[PDB]
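> Below you will find the structure I want to go over with you.
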Amino acid sequence: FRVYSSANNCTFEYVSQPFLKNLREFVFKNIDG
Amino acid sequence: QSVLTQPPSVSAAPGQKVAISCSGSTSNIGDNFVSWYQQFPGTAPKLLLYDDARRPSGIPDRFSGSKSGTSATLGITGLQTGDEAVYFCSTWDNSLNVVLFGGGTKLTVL
Amino acid sequence: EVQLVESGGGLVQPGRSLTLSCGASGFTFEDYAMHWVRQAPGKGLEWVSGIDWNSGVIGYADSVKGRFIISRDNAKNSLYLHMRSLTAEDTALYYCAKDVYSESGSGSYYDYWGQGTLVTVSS
Ligand SMILES: *[C@@H]1O[C@H](CO)[C@@H](O)[C@H](O)[C@H]1NC(C)=O
């Protein structure tokens, strides 16, 4: 890992189970904050 | 002011078991945990133990050891010619409230 | 991934003050209670100062009480040690050590150590 990010001061953070010849799908919508 | 008391120097042939004794008192070692640090010449000291027995990942298994009472001890085997270094015993103090450190013992491979 | 950068290292005269300003990288700063440990050449380690996650100092060594002031900023990810009124014995190399805990004094183990900087005090 660590190839993407370089440095950061974090505000929100969240962790959970993994999201997932197979077909994933997602809808990302950002409304009202 | 109690002070940790390591041996000034140690020498042993390769293969044998090497004992490094850090001696103190009840306030320092008799009540809390002691950790041990490894320093090569011209290097920043690094972790070699903690919790008096346990080892950080990579910590030489050959170097391990726990002791009770007012003293702590480190045991070493398979002394490679690279294992020549200085070993520090680190300790906290419950009464004076300042971290104490060992004098430092240097290991020689004959 | 944990690099601890130093600064403020250079010959300083017998009476002038100095500011060693360690840094940090690759880990959460305000969670971990940092330290400052010196080593005189040809000698073992000598604890100099500590600090916690709330920047509430732990206490200074007996020889340097009232002349060293340790502080930190968790925003600028730094840890400063403003030496005041140096002397001959204060020459050493100063590692910006680290502690795994945030309370520093239940018998802690200092994991990551910076490469340190050399402060020499001579005329
Ligand atoms: C990160 O740090 C910079 C400098 O203190 C500050 O301007 C910025 O607001 C911070 N970002 C957050 C929200 O963590």
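We number chain A the way Swiss-Prot does; in order, the residues shown are 157-176, 187-199.
We read in the header that electron microscopy, 3.0 Å was used to get this structure.
The backbone N, Cα and C atoms fix where each Cβ goes, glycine too.
According to Swiss-Prot, the protein has these features:
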- A:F157 to L: In strain: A23.1, Omicron/BA.2.75 (VARIANT)
- A:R190 to S: In strain: Gamma/P.1 (VARIANT)
- A:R190 to K: Partial loss of biliverdin affinity (MUTAGEN)
> I'm trying to understand the geometry here, so how far is the Cα atom of A:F157 (variant position) from the Cα atom of A:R190 (variant position), in Å to the nearest whole number?
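Rounded to a whole number, the Cα-Cα distance is 22 Å.
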> Around the Cβ of A:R190 (variant position), how many other Cβ atoms lie within 10 Å? Please give the count over every shown protein chain.
6
